[PDB]
Amino acid sequence: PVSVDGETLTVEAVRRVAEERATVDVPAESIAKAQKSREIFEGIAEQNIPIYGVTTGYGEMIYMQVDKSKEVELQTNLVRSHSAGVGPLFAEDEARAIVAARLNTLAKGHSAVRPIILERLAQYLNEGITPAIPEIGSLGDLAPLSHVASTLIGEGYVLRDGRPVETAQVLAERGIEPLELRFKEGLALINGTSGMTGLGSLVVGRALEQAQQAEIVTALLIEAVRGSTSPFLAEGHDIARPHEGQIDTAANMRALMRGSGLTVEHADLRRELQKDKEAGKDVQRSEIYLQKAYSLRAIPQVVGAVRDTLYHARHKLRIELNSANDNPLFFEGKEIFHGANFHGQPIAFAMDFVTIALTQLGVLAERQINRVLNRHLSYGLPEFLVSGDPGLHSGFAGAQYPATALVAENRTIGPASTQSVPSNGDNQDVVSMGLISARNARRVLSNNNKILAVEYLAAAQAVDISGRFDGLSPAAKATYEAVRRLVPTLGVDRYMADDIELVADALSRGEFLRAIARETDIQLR
Amino acid sequence: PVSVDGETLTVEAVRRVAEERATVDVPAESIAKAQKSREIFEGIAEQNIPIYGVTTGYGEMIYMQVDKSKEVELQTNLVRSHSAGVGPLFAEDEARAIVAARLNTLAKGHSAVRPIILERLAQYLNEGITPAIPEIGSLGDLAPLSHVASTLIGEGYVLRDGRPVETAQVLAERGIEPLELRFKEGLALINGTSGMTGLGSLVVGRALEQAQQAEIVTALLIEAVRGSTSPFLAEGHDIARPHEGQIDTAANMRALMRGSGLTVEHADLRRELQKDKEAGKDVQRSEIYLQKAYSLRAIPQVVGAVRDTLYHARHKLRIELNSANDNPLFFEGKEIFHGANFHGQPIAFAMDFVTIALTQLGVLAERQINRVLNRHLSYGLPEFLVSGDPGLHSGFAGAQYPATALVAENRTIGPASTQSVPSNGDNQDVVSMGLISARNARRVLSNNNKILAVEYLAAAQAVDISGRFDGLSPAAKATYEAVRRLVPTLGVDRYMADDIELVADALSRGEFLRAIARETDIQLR
Amino acid sequence: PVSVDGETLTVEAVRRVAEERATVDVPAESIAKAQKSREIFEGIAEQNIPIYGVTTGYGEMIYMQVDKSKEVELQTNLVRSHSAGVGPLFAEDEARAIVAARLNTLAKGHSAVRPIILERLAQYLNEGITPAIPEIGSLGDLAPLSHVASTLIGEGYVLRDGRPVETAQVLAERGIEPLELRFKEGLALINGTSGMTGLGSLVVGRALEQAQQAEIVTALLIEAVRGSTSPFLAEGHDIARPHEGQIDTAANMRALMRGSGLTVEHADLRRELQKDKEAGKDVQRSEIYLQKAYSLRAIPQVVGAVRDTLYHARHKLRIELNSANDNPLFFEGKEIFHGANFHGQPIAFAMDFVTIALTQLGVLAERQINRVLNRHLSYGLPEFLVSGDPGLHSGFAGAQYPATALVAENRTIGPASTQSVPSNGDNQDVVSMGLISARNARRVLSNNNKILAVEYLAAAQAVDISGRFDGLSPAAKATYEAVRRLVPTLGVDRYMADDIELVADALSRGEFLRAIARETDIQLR
Ligand SMILES: *O[C@H](C(=O)O)[C@@H](O)c1ccc(F)cc1
């Protein structure tokens, strides 16, 4: 069971809860801290003193003073009037991540919510009650979270088979009585970054796995075209250019290609080249390349930079998950804190950066595909990997286009964290648009799986056409077999879409990262 | 019935076929021209002479010479190997538009396809057989069109209830025998801009209707806040700044607000202001605004610029629809033309421009919403249009956010027509990415309907709160009633998402443009 | 003196050398290590062994083997043939930063360059000989660096009074005999990321000062409008939301406003509002805002996020500065390393992230200007800060425009790190475009100084119009005085451009940061 204590939750744990449906538990210690905060807070609210969103109107209308006799109505009107999300609904796993993020925030203890709220959110996750959350509305996450809050009071909708179903009916069925929103509970539930933080957690965790699966297919490809191992030597990174991500990619590449009979060492290349040179010629041509193109040599640098970005984002998300992103906040023995911890700028920035890094990861993958399909670059392989008669057959020629087109499409996705537009009578004059940033990243992530899908298919085909399977390392043979388990070698031309979608789906669920886990003793970073 | 002659097809007709399921007919004259082209062409191919994609490999592999004995296989292998589209499938109406565009292209007579191909495409449209076309793959439209071509030879998939169904089964059922691809027919079916041109036609036609529905709600709003009519006077446009689009918007605005008892003439404003001024004061304050903010005065200029862009795009699309966007091409008494009329640059540019214009249309609408919800700008209306007790109730405060957020999101959509990436061994070193451009435009179009939805709801609410219904013009009363038919006045706060989605859907099907048609004698440009 | 040892150079140290003309010194240990590497390397090159760029052609032409007898010409043709930079020339400080970065790289000892190369570079820096480097041409930094290398062999141009003068006469004009490039020296001088890393260091270092100067005027503004101190309370950050940047900004804000008689504590605002509410009624209006708008409240969250991005970039840059970003590389007892440490992806990403972070910093600054100029938003200030009769005078109304316009302009700047385009026969099939990223960030940084200048002038004017000078904290008074030393109070309308440029220049110089350090006991993070 995952412990939601608002203190030690990790991105990986969030994914277990969201994707693996792992059980959630709010420890007794967190419940005690919440109960104490609530009790003291109630005493303050009971005195009818000014507290944002508790005894005042919302946003710009904070100038309106509301009596404590309107407690439940104030909180209820907020949730209803703000459930104005539009567009597609988040998938079940995305919605679960968002709920889990909100639960952890409140579990931290500074939101002054009744323990029952924590218990109910925990119950929805544990019993599989998934809110229907529209993806659009947050300025960075009122709208999305208001739809979640609605399901707690028996309103709004819950997701069932990808379809929204009236919450009232679902609760009546599952035998659950809706809650009533007391002081600050409506606001606490919707005043945070849980939308972008929950979705961002899924994206970043998956992005790291995508970085690994890119390294996996890259290694197979390098072996297929017999590239040099020189670029991955530890000295060039650990010593010469110690960027953390760069060090990790190189280490993974070395581990992945360990045991290969196809890769060539620099010592062997220069020797083969020295013999091919004759001695009375000052300048002479050679068909031997002492070094390969950037797409097969600058992998540690590029994928490493992507990793560095992903590491930074995961770090920010971990901090955010275990933060009290709510307002106002309760701190014992202190005035009620009135700030802006609901502002998602830190995460909006983080996700816009992930979008950029992942776009480049796809740019690299796409150029690697170009490399093996172009006879002028493939190094001995037939044009477009045609096994039979080229021309009559196009092989993988048409399969390159969707990959190329996706690189262009990802490049049309611009940063959202800088696109703030003032609203609410200028009260919200600077916002983060962080959920848009997170959805942009999810999109590139999804597009990259299609790009990698074509690369995995091209790599396996290259192995088949060159008859180099027996020369592959243990990891490469495993990668090759994983692909071939889904899609057969390309003999004569054939409809490609189903083949590409099948491998794309495998990538999305981390099947190749699994193959290596299961088939080799390799532990990827 | 719509006449598909490759000569006079209009964007409106395309939409009738796609959306209204209007019958298609290829006139006898077009059939005769096709039959003649095919017969002469066959005689040429029969001689086994070099003809791109007929007796040669494809793209970069044009260096491969293929004997006429491989006729059917060559064309078949192309269609199969290039059916590599990925992502979501186009909706039924979008797919129909694409098919219709391809049919019109071939109907022009320079593609040298057998009349049967025209007849079959026409049959699929007339019998409701809709190809399952993945949205991603085109570099600008091989992949998408290859999936369409597949359905003609009993391969690929057809769309049924939003689900892809094996074409073979559908044809066996409907009692139809798949065709065989003869010389050049596989290539002719997929070598064009029909994907971006077909989808672009739907978008542009709808965009013009969106421009009209923006003018409709703008007029209602202007009447509700009693704005000045001065900005719309014909002299300021027809004479002073004759941009075509600007002239049309002003004319529509004048027609829409004709008969209003709420709008004020400049003569009345200056007089009311002159009386409010006293005479011994050189500088004095007044609560009277002789002119209103840009969002209620610069409508002809902004919406007019949007119209100009839409007019240009529709013109380009009309030309493209009735062009032979295929290669190579047959011209009697001439060598076979080997060019690049498959290159979608003209349309890629057009659609990127539509994306930009529509984004601004939404920017304007969103600021008009801000105008009526902000008590400092609304001109007498209650804050956020709250009918009861503000603070306790937020009214439309939360509904503004999805509109604001969509403006930011549309701004994250960048031009695709400039993002060419070389592929196919550098043979396709400069592409247009036009289908991405068209899908970008469709997205902004769709987002704008949600923005306008909030504006229509805010406008009607403003009419209710100010009690100005009886002062509304005939068109305004009609617009108001149209909205109220779907959604009730906002008394106490309530869940808003369903209300917003309902009006957004009405906008997408042109319900407000219809209300004016049906209820007034106004004929909008 | 600044020690360029390839191990401990900092971003600050780079700026001292570049901006303050600080003397550079390559430690004897570095020279010794270089010497050692050079001796061993020379022994290998003498064997006519295959080494990239030493005994082979460059880039794609690596298939060409070049005999050691062509030692000097090979290196020379390279530098000449690649000196193809275009566009404007870098400023003297920028050029110096680039040279310093390259020198530090070679000082690491793995480039196998003769010590004289290190010495001559250090001499150029110490003697004020600045290379004329055009800004465009790097794919991420061959062209920029080739222009630098040219000056070492008496070719290309040197920068004098902003104009390029032939290096030949400049060297003669000061008794320096040009050098002759030997094995690997030409390549080592131009094969790295020193262009983007040198410029990036300057930008990031100045960006941190900009964040501080943003916090400085923001604090002044908050005091001028009597804002609440609640948002900056440590507990809200150090405890509730532990983001490093957020914690730093909050700490800085508390220190900047310490001792203010104008700011209000939450407790006082709360009591003040309590006193204003009547009993009985459960909903009543008030003119008191318990909380201020976001632009005055989520400073820690927004600027903190900017800071986190800047800290990450500085970290990347420090690592890069002290790395062997060159190829091939020498490691004693190992084969010559043939990798891609010249690939600027880590820096390209970092600078693209800085561009985004700084854009939002300006967004916030501009909305703060809007707050103070708008009578409906500013607390106790006349419209547009007009001292006399408004209407007759516009005050700062016209000055808001350039700030607003710059936010829009910065938003048109897109990421460059993802815009790779393949070149050099596809050898450079995946590049970083990092120098473009670095120049993008520089542009936003520069634009922000103008936006901020308007904010500084507006803040000072607000102090004068409200007569709140005596209530200002020590830091606020110092800021006010610094502004007033440059520009006087705005009485009647006047030409504004010179005043704005004056304050903008002061900002670029870090004058306001210096005012706080020279007049107060504050130490800003
Ligand atoms: O990135 C190249 C390398 O060192 O591998 C660089 O030296 C280079 C210089 C000049 C060229 F024309 C191509 C590459």
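Residue numbering for chain B follows Swiss-Prot, covering 12-151, 155-539 in order.
Every residue gets a Cβ built from N, Cα and C, even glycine.
For the mutagenesis result B:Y63 to F, the note given in Swiss-Prot is Complete loss of activity. It does not affect the over-all structure of the enzyme. Annotation note: B:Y63 (mutagenesis position) sits in a coil segment as assigned by DSSP.
Per Swiss-Prot, active site, proton donor/acceptor is recorded for B:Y63. If you take the C-beta of B:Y63 (mutagenesis position) and look for same-chain residues 6 or more apart in sequence within under 8 angstroms, you find B:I73, B:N341, B:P342, B:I350, B:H352.
In this structure, B:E71 (mutagenesis position) is part of a helix by DSSP. Annotation of the published mutagenesis B:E71 to A in Swiss-Prot: Despite a decrease in activity, it shows lyase activity over time and still produced some amount of beta-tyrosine; the original residue is retained in the structure shown.
Record note (Swiss-Prot) on the mutagenesis of B:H93 to F: Complete loss of activity. Within the same chain, residues at least six positions away from B:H93 (mutagenesis position) with a Cβ under 8 Å of its Cβ are B:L156, B:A157, B:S160, B:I204.
If you look up Swiss-Prot, you'll see B:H93, B:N205, B:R311 marked as substrate binding site. DSSP gives B:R311 (substrate binding site) a coil state; it is part of no helix or strand.
The number of other CB atoms found within 10 A of the CB of B:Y303 (mutagenesis position), across every protein chain shown, is 12. The mutagenesis experiment B:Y303 to A is recorded by Swiss-Prot, whose note states: Despite a decrease in activity, it shows lyase activity over time and still produced some amount of beta-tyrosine.
According to Swiss-Prot, the experimentally introduced change B:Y415 to V is described as follows: Complete loss of activity. Around the Cβ of B:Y415 (mutagenesis position), 25 further Cβ atoms fall within 10 Å across all displayed protein chains. B:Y415 (mutagenesis position) falls within a helical segment according to DSSP.
Within 10 Å of the C-beta atom of B:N205 (substrate binding site) sit 26 other C-beta atoms, taking all shown protein chains into account. The subset of recorded positions B:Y63, B:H93, B:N205, B:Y303, B:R311, B:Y415 lying near chain A, with Cβ atoms under 8 Å apart, consists of B:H93, B:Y415. In sequence order, the recorded positions from B:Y63, B:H93, B:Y303, B:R311, B:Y415 that place a Cβ under 8 angstroms from a chain C Cβ amount to none.
Within 10 Å of the C-beta of B:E71 (mutagenesis position) we count 23 further C-beta atoms, all protein chains included.
Between the CA atoms of B:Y303 (mutagenesis position) and B:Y415 (mutagenesis position) there is a gap of 28 Å. Proximity of B:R311 (substrate binding site) to non-local residues of its own chain (separation of 6 or more, Cβ distance below 8 Å) is seen for B:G241, B:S242, B:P245, B:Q305, given in sequence order.
The DSSP secondary structure for B:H93 (mutagenesis position) is coil. Separation of the C-alpha atoms of B:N205 (substrate binding site) and B:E71 (mutagenesis position): 15 Å, rounded to the nearest whole number.
Largest Cα-to-Cα span within the substrate-binding set B:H93, B:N205, B:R311: 52 Å.
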